[PDB]
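Below is one structure, written out as structure tokens; the observations come after it.
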Amino acid sequence: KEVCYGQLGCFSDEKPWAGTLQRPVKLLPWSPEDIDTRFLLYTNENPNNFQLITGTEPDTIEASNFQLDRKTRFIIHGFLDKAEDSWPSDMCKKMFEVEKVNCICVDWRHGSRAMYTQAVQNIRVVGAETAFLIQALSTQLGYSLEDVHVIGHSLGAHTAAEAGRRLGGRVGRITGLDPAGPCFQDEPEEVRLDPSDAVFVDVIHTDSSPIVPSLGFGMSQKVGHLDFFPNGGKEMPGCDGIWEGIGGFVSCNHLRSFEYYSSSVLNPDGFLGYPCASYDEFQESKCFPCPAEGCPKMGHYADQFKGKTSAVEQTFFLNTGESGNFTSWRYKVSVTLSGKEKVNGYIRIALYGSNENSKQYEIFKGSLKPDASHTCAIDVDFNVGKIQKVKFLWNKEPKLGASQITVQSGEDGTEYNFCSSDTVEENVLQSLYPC
Ligand SMILES: *[C@@H]1O[C@H](CO)[C@@H](O[C@@H]2O[C@H](CO)[C@@H](O[C@H]3O[C@H](CO[C@H]4O[C@H](CO)[C@@H](O)[C@H](O)[C@@H]4O)[C@@H](O)[C@H](O[C@H]4O[C@H](CO)[C@@H](O)[C@H](O)[C@@H]4O)[C@@H]3O)[C@H](O)[C@H]2NC(C)=O)[C@H](O)[C@H]1NC(C)=O
Ligand SMILES: [Ca+2]
Ligand SMILES: [Cl-]
Ligand SMILES: [Cl-]
């Protein structure tokens, strides 16, 4: 069984679209008119109020603020969402602050206000709608598919993917933001996002779990050239009995994926990803510092990563801030102690730079013997720059200090050594100096 929608072609319920374990019931997408896909174009010149453009009548494009000499990024929302006065339109607005771009929001809110397994079908029609438009740009205006960027969140990512497939993966870039897990994880490449969908496919995983048991809406499966798992991928900082998942698609963790990206538009290197097999390995500092070439910048500037498409499923782990701009930079801090007696307290250290200076961070807790070296990695929320000096602090009667403190910048690998012969009483900020 199949349905056809004029120029958008035919859609069948044959495997793997339906009638499979993950998609038991044989559904077919709604009509284009019932899904009501709308392309809302934002521009530097019209950042707040969209212009409505269609591929059916590409005189609408000419009339609009679309520019050929400019890059073009699509933003596709997911299940039970919209674009108007929401995060897609808010995201465009960020982009105008750093670049010149045709921002196109794909709004299919009516087709996304459906039972979920219906939305998973409707996306196909939305995906066609998009490609039909993307092809019109090439056909009517000679616009290159390399300049097209498609950013999709959740179902939006597989919608993105669908359009990418429809165009034989010629579209310049797809960015999948916590791509929807239910009805995609472990399924064939035809129906989900995968590296073949665009020249460059980069994915931010934030609410990831396997299908059994389900503990999130994201894919744990790696589906890009680059796959980022900030904070482990399962639970983001800031976010027995009957288990209710009746609103998972609006989980804080799940929505955090577009929050990071939006932030990365304005804070380019606030989210550096480190090459790593597991989050544990990263937590334990095996994936530090950045490779010589450099780290990929997770988010809007991922396209600058040297060798971004040399391999598929290149895993990256990083840590982010818990709130606000969400930015974070990684540091490995080594401190070796001095004193004349072993005290039972704990160590704090501060970073002092050219830009500003950090708060105090805990480094060790328990037995504090002299000569003892203690290493710890820390998450600083801002780029301190060149570390001019450091400060050591301890608290529980006698004197204690730090003789050497080593700080290694995750980003550029740079290693800073600091020294002092002093030892201090509890709570006194001893300051070390370059050596
Ligand atoms: C997005 O994310 C973050 C928002 O949460 C931003 O990170 C913040 O950056 C600032 C520096 O730009 C950090 O530093 C400020 O605070 C430190 C230390 O504060 C500590 O001691 C205080 C005791 O009074 C307490 O109030 C604090 O809780 C904490 O324990 C201060 O030393 C600085 O203020 C003073 O010092 C410098 C001199 O170097 C002067 O410039 C100031 O005028 C002032 O005299 C800093 O203002 C801040 O801590 C940090 N926030 C967190 C939670 O980490 C981030 O910058 C932001 N934006 C961007 C662009 O990324
Ligand atoms: Ca695909
Ligand atoms: Cl406007
Ligand atoms: Cl609203």
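Throughout, chain A uses Swiss-Prot numbering, with the displayed residues spanning 18-256, 268-424, 431-469 in order.
The header says X-ray crystallography, 2.8 Å.
Positions of Cβ are set from backbone N, Cα and C atoms, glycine also.
Copied from Swiss-Prot, the annotated features are:
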ACT_SITE  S171  active site, nucleophile
ACT_SITE  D195  active site, charge relay system
BINDING   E206, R209, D211, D214  Ca(2+) binding site
ACT_SITE  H282  active site, charge relay system
MUTAGEN   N353 to Q  Loss of N-glycosylation
Kindly point out which of the recorded positions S171, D195, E206, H282 have a C-beta less than 6 Å from some atom of ligand 2.
-> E206
Densest Cβ environment (other Cβ within 10 Å) across the recorded positions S171, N353 belongs to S171
Candidate with sparsest Cβ neighbourhood (10 Å radius) among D195, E206, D211, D214, the listed recorded positions | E206
Which recorded positions of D195, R209, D211, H282, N353 contact ligand 1 in the sense of C-beta under 6 Å?
-> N353
Unmodelled stretch of 6 residues flanked by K424 and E431; CA-CA distance (Å, integer) comes out at 9
Near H282 (active site, charge relay system), how many other Cβ atoms are within 10 Å of its Cβ?
-> 27
If the Ca(2+) site is taken as the center of the Cβ atoms of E206, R209, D211, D214, which further residues of that chain fall within 8 Å of it by their Cβ?
-> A178, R182, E207, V208, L210, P212, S213, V240
Identify, in sequence order, the residues in the chain of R209 (Ca(2+) binding site) that are 6 or more apart from it along the sequence and have a CB within less than 8 Å of its CB; answer 'none' if there are none.
-> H175, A178, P196, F201, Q202, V240
Any idea what the Cα distance is from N353 (mutagenesis position) over to the residue listed as 'active site, nucleophile', rounded to a whole Å?
-> 22
Can you give the distance in Å from the Cα of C256 to the Cα of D268, which flank 11 unmodelled residues?
-> 21
Three states by DSSP: which one describes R209 (Ca(2+) binding site)?
-> coil
